[PDB]
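J.: I am attaching a structure below and will ask some questions about it afterwards.
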Amino acid sequence: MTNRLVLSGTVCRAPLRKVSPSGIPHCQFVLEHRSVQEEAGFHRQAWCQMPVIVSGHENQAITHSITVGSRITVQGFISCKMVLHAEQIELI
Amino acid sequence: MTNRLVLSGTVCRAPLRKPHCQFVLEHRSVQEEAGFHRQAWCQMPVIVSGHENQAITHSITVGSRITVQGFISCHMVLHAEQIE
């Protein structure tokens, strides 16, 4: 059932944008995550460069406010090379 | 900042107790996207460290259906905090 990733980070690659023949807009960028996480009582650095895709009309708008350096939080499902398919985007 | 993955799947690689247990989780689901249903698939390496989750771990065998929660890190692996 469950497949949900919430990941904050800094955009390290600006949105590449395109539209399919059928008229579906797609936007792809990369989210660089860095943080300290707790695991079994010890602090450890977590790092990931996560490709993000925003598909469909409904979330394209906010995307135009995202550039390299933008701090955001993306919520969505992962699909595998791994990509995070954005369902929600929060501008930090 | 936020780093939280909740993933359900089937164990495709039997847990090897290395102090941490490591295995691979195969996920397959149908997800909704841009008006359409799109299948999603991943084979996620999972690491469970913490004696709290070591009883459940050693029951798990390939084919077991579990739900895991934790943070992701790229060496990509899921460092599991909880596992049902």
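FYI, residue positions are counted from 1 along the chain as it appears here.
Even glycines carry a Cβ here, placed using N, Cα and C.
Per Swiss-Prot, the features are:
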- B:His20 to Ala (Swiss-Prot position 26): No change in ssDNA binding, decreased displacement of PriB from ssDNA by DnaT fragment, greatly decreased binding to DnaT fragment (residues 1-88). Does not complement a priB deletion in a priA300 mutant in vivo (MUTAGEN)
- B:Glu33 to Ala (Swiss-Prot position 39): No longer interacts with PriA, still dimerizes and binds ssDNA, altered binding to DnaT, does not load DnaB replicative helicase. Does not fully complement a priB deletion in a priA300 mutant in vivo (MUTAGEN)
- B:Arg38 to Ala (Swiss-Prot position 44): No longer interacts with PriA, still dimerizes and binds ssDNA, altered binding to DnaT, does not load DnaB replicative helicase. Does not complement a priB deletion in a priA300 mutant in vivo. Nearly complete loss of PriB stimulation of PriA helicase activity (MUTAGEN)
- B:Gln39 to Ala (Swiss-Prot position 45): Increased binding to DnaT, loads DnaB replicative helicase (MUTAGEN)
- B:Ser49 to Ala (Swiss-Prot position 55): No change in ssDNA binding, increased displacement of PriB from ssDNA by DnaT fragment, increased binding to DnaT fragment (residues 1-88). Complements a priB deletion in a priA300 mutant in vivo (MUTAGEN)
J.: So of all those mutagenesis positions, B:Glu33, B:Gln39, B:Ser49, which one's Cα sits nearest to B:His20 (mutagenesis position)?
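T.: Comparing Cα positions, the candidate nearest B:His20 (mutagenesis position) turns out to be B:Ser49.
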J.: Between B:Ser49 (mutagenesis position) and B:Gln39 (mutagenesis position), what C-alpha distance do you get in Å?
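T.: Pair distance, Cα basis, whole Å: 31 Å.
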J.: If you count CB neighbours within 10 Å, which one among the mutagenesis positions B:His20, B:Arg38 has the smallest count?
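T.: Each of the mutagenesis positions B:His20, B:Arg38 was scored; lowest Cβ tally within 10 Å is B:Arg38.
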J.: Going along the chain, which residues six or more apart from B:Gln39 (mutagenesis position) have their CB under 8 A from its CB?
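T.: Once residues fewer than 6 apart are set aside, B:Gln39 (mutagenesis position) is near B:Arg28, B:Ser29, B:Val30, B:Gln31.
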J.: Give me the count of other Cβ atoms within 10 A of the Cβ belonging to B:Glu33 (mutagenesis position).
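T.: A count of 20.
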J.: Note the 8 unmodelled residues between B:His75 and B:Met76, then tell me the distance between their CA atoms, whole Å.
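T.: Unmodelled segment endpoints: Cα atoms separated by 6 Å.
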J.: Take the Cβ of B:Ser49 (mutagenesis position) and count every other Cβ within 10 Å, whichever protein chain it belongs to.
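T.: Taking every protein chain into account, the count is 20.
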